[PDB]
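Colleague: First, the structure itself, so that you have it in front of you.
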Amino acid sequence: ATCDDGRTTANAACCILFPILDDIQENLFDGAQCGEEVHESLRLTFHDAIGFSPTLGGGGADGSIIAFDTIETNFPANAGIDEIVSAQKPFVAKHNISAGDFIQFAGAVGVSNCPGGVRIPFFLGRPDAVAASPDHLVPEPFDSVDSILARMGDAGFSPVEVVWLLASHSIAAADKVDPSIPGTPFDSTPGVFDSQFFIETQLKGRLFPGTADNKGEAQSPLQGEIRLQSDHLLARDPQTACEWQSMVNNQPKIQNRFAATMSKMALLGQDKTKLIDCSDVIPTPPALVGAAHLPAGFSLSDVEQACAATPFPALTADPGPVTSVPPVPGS
Ligand code: HEM
Ligand SMILES: *[C@@H]1O[C@H](CO)[C@@H](O)[C@H](O)[C@@H]1O[C@H]1O[C@H](CO)[C@@H](O)[C@H](O)[C@@H]1O
Ligand SMILES: *[C@@H]1O[C@H](CO)[C@@H](O)[C@H](O)[C@H]1NC(C)=O
Ligand SMILES: *[C@H]1O[C@H](CO)[C@@H](O)[C@H](O)[C@@H]1O
Ligand SMILES: *[C@H]1O[C@H](CO)[C@@H](O)[C@H](O)[C@@H]1O
Ligand SMILES: *[C@H]1O[C@H](CO)[C@@H](O)[C@H](O)[C@@H]1O
Ligand SMILES: [Ca+2]
Ligand SMILES: [Ca+2]
Ligand SMILES: [Mn+2]
């Protein structure tokens, strides 16, 4: 169907999304950039939807994190999330869709601004949240692999699916893990949806980018990069090691799987059959920029070979001296 402004879309309901598309590209994402706001909004899809336990409750991908923002933004594991919630609230006021829909929508638009990213399938028509999330449902960076895999499993994700979702950390930084160094990314390309994250998390640590005494932080391989202890454990754990390494220099797998599993996540606590497919509204992502590599100065013997089925792929290292990682511009 052709919308009131010439732009087209399979279903006519989806038309209402075009004004919101523009609003958030202009006013949320610094004109369509893969930066802080995009990263936080992606993070927000998870903190919303992960609020889903058959044991403890929660409506999952329901926009509760905004609807019930006084409760949820005050959970420990939600530290820092208040910023992007209070930035999105006004958009939700302004426009005529539920908070649940918006979070997923914004996150989908956001990812699509990242080189090498993908169009996460998006559905329209989530009812309002009817309850806040229980606490203790968001995985923390200092939790054990078992603890985390059980939590994700309680929510409906197999171990391999957790790896796929954690592709998100290829375009991500931390503000609260070490508050002395806000904006410190998880891989050396926070602005590119690539394999660098799965690569760089497998290296032997060298140093600590800020202070060393941080809960939930592992030793980093690179100056200007933070390593979550969780990612460090997951990248080496028997259940996940080989899946983690399978992602290395494997952009099609990162792309297809991330998209597919994100779609599952976005539809937690929701019935796909009572929603409306609006996936063609999401902009077309840019192609991958740069190619897989070990950081400059590094080699294959920096790699901790956790996977037993397969060797680490014979990557080459960037030319030159060990360089450091520039932060995410923001704050
Ligand atoms: C396996 C369990 C996970 C743990 C323990 C975890 C932990 C964390 C931590 C500690 C941060 C840094 C927050 C800060 O201090 O600013 C972070 C950031 C982030 N998380 Fe994860 N995470 C997990 C899974 C996921 C998943 C499944 C997604 C998918 C949407 C995701 C999306 C993000 C993004 C995009 C950021 C960066 C936000 C920014 O750059 O501002 N995370 N995560
Ligand atoms: C240091 O530079 C090396 C190449 O010069 C890379 O192998 C390292 O990953 C690291 O690069 C990081 O910083 C540079 C700027 O000097 C960026 O160009 C990279 O994208 C990365 O952020
Ligand atoms: C606002 O959006 C809701 C949900 O799509 C819709 O039912 C309602 O009619 C809209 N309000 C108007 C008339 O713009
Ligand atoms: C070794 O493990 C790799 C994953 O890194 C697989 O691609 C391969 O099939 C084998 O099991
Ligand atoms: C992204 O944009 C491309 C063209 O630039 C379309 O082919 C696609 O449908 C999506 O909207
Ligand atoms: C490495 O050092 C560069 C400058 O030399 C910083 O910009 C970056 O934050 C990292 O610490
Ligand atoms: Ca929720
Ligand atoms: Ca990256
Ligand atoms: Mn942040």
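Using Swiss-Prot numbers, chain A covers 31-361, in order.
Cβ coordinates come from backbone N, Cα and C, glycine included.
So Swiss-Prot has the following annotated:
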type     : residues                     : note
ACT_SITE : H77                          : active site, proton acceptor
ACT_SITE : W194                         : active site, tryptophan radical intermediate
BINDING  : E66, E70, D205               : Mn(2+) binding site
BINDING  : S200, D217, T219, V222, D224 : Ca(2+) 2 binding site
MUTAGEN  : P106 to H                    : Minor effects on activity
MUTAGEN  : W194 to H or S               : Complete loss of activity toward veratryl alcohol and reactive black 5. No effect on manganese oxidation
MUTAGEN  : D205 to A                    : Complete loss of oxidation activity toward manganese
MUTAGEN  : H262 to F                    : Minor effects on activity
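If you look at the structure here, what lies around each of the features I listed?
Modeller: Following the DSSP three-state reduction, the secondary structure of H77 (active site, proton acceptor) is helix.
Under DSSP, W194 (mutagenesis position) is assigned to a helix (H, G or I) in the three-state scheme. In sequence order, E273, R287, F288, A290, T291 constitute the residues six or more apart from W194 (mutagenesis position) in its chain with CB-CB distances below 8 Å.
Contacts of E66 (Mn(2+) binding site) defined by a Cβ separation under 8 A and a same-chain sequence distance of 6+ are given as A203, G213, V358, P359, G360, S361, in order along the sequence.
For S200 (Ca(2+) 2 binding site), the same-chain residues that are 6 or more apart in sequence and have a Cβ closer than 8 Å to its Cβ are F216, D217, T219, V222, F223, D224, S225, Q226, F227, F228, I284.
Under 8 Å, Cβ to Cβ, and six or more positions away along its own chain, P106 (mutagenesis position) finds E170.
Taking Cβ-Cβ distances under 8 Å and a sequence separation of 6 or more, the neighbours of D205 (mutagenesis position) in its chain are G110, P212, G213, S361.
Spatially close to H262 (mutagenesis position) yet at least six residues away along the chain are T231, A248, judged by Cβ distances under 8 angstroms.
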Colleague: Please list, in sequence order, every residue of the chain apart from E66, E70, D205 whose Cβ lies within 8 Å of the Cβ centroid of the Mn(2+) site.
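Modeller: The surrounding set, listed in chain order, is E67, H69, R73, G110, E113, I114, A203, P212, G213, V358, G360, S361.
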Colleague: What recorded positions among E70, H77, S200, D217, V222, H262 have a C-beta sitting less than 6 Å from any atom of ligand 1?
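Modeller: By the Cβ criterion, which requires under 6 Å to ligand 1, the hits are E70.
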Colleague: Output, ordered by sequence, the same-chain residues six or more apart from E70 (Mn(2+) binding site) with a CB under 8 Å from its CB, or 'none'.
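Modeller: Those within reach of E70 (Mn(2+) binding site), by Cβ under 8 Å and sequence separation of 6 or more, are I111, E113, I114, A117.
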Colleague: Please list, in sequence order, every residue of the chain apart from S200, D217, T219, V222, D224 whose Cβ lies within 8 Å of the Cβ centroid of the Ca(2+) 2 site.
Modeller: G146, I201, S218, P220, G221, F223, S225, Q226, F227, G320
